[PDB]
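Since the structure comes first, as structure tokens, the remarks are kept for the end.
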Amino acid sequence: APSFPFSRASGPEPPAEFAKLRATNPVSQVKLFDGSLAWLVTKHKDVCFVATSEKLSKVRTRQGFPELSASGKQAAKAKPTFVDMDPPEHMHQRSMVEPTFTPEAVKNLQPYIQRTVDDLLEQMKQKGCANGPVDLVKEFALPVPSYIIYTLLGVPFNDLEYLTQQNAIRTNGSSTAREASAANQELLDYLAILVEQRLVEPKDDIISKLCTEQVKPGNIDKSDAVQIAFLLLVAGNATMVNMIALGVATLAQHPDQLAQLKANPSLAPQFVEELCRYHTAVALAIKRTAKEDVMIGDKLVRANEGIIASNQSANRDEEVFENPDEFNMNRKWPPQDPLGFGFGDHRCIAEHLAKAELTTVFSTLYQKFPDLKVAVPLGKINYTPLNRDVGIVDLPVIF
Ligand code: HEM
């Protein structure tokens, strides 16, 4: 059994192991860091089964749960938030914060998302690049999702820049363990203050709704409110930043597709759809433990055995997506859902918001900067370390 997780084949590529497994061993066992074994599911149909089976659990206190790192094992000791819950607890807590993320709410949020993107791009234009390239990540990819989530949560305008930087330090590969920890705890302390504040004087934000509708009535306590707001912040921010950066790099890699997008920004939604399939930046989130024996393919997963369902491999499943390793914004989509945002009950709560942020970015970026170009050879792009989910650390650009 090979050690899992695998390392990407290269900066912008998924691990090479998946294609071979899909072809000759779709459901197999892998060895985790602690020496325990777990079942790796690689086919789309099977990943969907794992994501919806009621015989499988997300509860991390169940022996056999596939923790992939020492830190993951430690984090499993804390009181869980809906991300690690099974029904009925899952939706009982998730429904507390779903309103802001519904397709309807996101549609009504479009003007705000557009304004945020516009202002950040305008800031870039004003600053210019007369003295050399600027980092697209620091100046745009990072602040866009950060400002939006922080604002929706309840953070005041004047605190956005500092908090965006601290949250970045949390996941920056350059941060030492102490630095990452300090930034993490610091964000929690800040959220605790916002909760105390909103409890006394609620405003029009997520934290206020949690305080008024859940804390005051006694449905949850203050610390719970903090953890839920914290989950909403850290769950998808780093991913968003990486998706925006990967999107820009991808368009640079395929000139004609960038030409097409520039000539028709209405293709942004299709482009984002392909981007979320092709670059599955969150590939290790669909994990379960079997509550009882369950058959998957030609394998029997016994009770208490862990399962890791690769949505990344599923999105490259040739049986569902023809020419899966080809990035094509004009792709003819099958009836089967690409799994960039997961599947089933736990499917990304912010899928619609995430898609809206990305479509707003890619329907605007090249209208504002039609001559935007990565200021370094594409093969020299600084990607996240290969043993991590795909992403880009910094991306110098000129325009
Ligand atoms: C393009 C960026 C994003 C991608 C690709 C992404 C992807 C995912 C994936 C694969 C999962 C696992 C779903 C499953 O268990 O089947 C997930 C869960 C989740 N995501 Fe996102 N996400 C993104 C952005 C966001 C944002 C912006 C937020 C916060 C506003 C967020 C909050 C969450 C939460 C809280 C969960 C747990 C949901 C649950 O277990 O019920 N995500 N996301």
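Numbering, chain A: per Swiss-Prot, residues 5-403 in sequence.
Determined by X-ray crystallography, 1.7 Å, according to the entry header.
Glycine too: its Cβ is placed from the backbone N, Cα and C atoms.
Taken from Swiss-Prot, the feature heme binding site applies to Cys352. According to DSSP, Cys352 (heme binding site) sits in a coil region rather than a helix or strand.
Annotation of the published mutagenesis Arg64 to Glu in Swiss-Prot: Impairs interaction with NADH; the original residue is retained in the structure shown. Remark: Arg64 (mutagenesis position) has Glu71, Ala80, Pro84, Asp88 as non-local neighbours, by Cβ distance under 8 Å and separation of at least 6 in sequence.
One mutagenesis experiment named in Swiss-Prot is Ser73 to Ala, and its note says Decreases the NADPH-dependent activity. The secondary structure of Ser73 (mutagenesis position), as reduced to three states from DSSP, is coil rather than helix or strand. With a 10 A radius on its CB, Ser73 (mutagenesis position) counts 13 other CB atoms from all the protein chains.
Quoted from Swiss-Prot for the published mutagenesis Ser75 to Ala: Decreases the NADPH-dependent activity.
According to Swiss-Prot, the mutagenesis experiment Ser75 to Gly carries this note: Improves the NADPH-dependent activity. The Cβ of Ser75 (mutagenesis position) has 10 neighbouring Cβ atoms from other residues within 10 Å, across all protein chains displayed.
Taking Cβ-Cβ distances under 8 Å and a sequence separation of 6 or more, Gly76 (mutagenesis position) has no neighbours in its chain. Under the heading of mutagenesis, Swiss-Prot lists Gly76 to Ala and annotates it as follows: Decreases the NADPH-dependent activity.
Close to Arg174 (mutagenesis position) in the fold, though at least 6 residues off in sequence, lie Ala184, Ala187, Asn188, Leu191, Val238, each with a CB less than 8 Å from its CB. Look at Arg174 (mutagenesis position): DSSP puts it in a helix. Record note (Swiss-Prot) on the mutagenesis of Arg174 to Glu: Impairs interaction with NADH.
Quoting Swiss-Prot on the mutagenesis of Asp393 to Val or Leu: Impairs catalytic activity. Classification of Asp393 (mutagenesis position) by DSSP places it in coil, neither helical nor stranded. Around the Cβ of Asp393 (mutagenesis position), the number of neighbouring Cβ atoms within 10 Å comes to 20.
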For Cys352 (heme binding site), the number of other Cβ atoms found within 10 Å of its own Cβ: 19
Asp393 (mutagenesis position) versus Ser75 (mutagenesis position) - Cα distance in angstrom: 16
Pairwise CA distance, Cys352 (heme binding site) versus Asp393 (mutagenesis position), rounded so that it is a whole Å: 17
Euclidean distance between Cα atoms of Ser73 (mutagenesis position) and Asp393 (mutagenesis position), Å: 14
Filtered mutagenesis positions, from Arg64, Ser73, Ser75, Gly76, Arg174, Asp393, whose Cβ is under 6 Å from an atom of ligand 1: none
